[PDB]
2 protein chains.
Amino acid sequence: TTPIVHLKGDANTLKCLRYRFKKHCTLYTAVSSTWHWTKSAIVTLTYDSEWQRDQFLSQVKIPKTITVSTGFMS
Amino acid sequence: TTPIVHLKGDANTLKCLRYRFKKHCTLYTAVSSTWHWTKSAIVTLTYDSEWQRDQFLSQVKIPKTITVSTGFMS
């Protein structure tokens, strides 16, 4: 239903990314606060479509030290 | 790849659920800290398979006030 992305890594790095993502606020529906399994930190992003998700990923520069995983929700 | 679930609602309710979930720790791979879009609160759970996800949902009692959504990650 809804395409999602998980960005996993350094909490500080994720905080910087969320800051940078504000420059492309129309490229995603929502971005979460930083969470963890309870270790690395994780941020979840939701999108309006697979196209928007790819437009977002094609425009934002994500460090190689951050793991990008894609998925879908209902 | 990996089946996931999002439990959305009252942070206090989610905290109680995480406490109760510890009684069925083998029914899930991991459960997250409570996060939010940045409003309701959300907890993410990951599983080893669709079967485990259903075994988990068939055993835990989740309040009707909590929205349960399913999805998958890579």
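Numbers in chain B track Swiss-Prot; the residues on display, in order, are 285-322, 329-364.
Keep in mind that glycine also has a Cβ here, set from the backbone N, Cα and C atoms.
According to Swiss-Prot:
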MUTAGEN   B:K292 to R  Complete loss of sumoylation
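Between B:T322 and B:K329, the deposited model skips 6 residues, and the Cα atoms of these two flanking residues are 9 Å apart. Cβ contacts within 10 Å of B:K292 (mutagenesis position), excluding its own Cβ and spanning all protein chains shown: 16.
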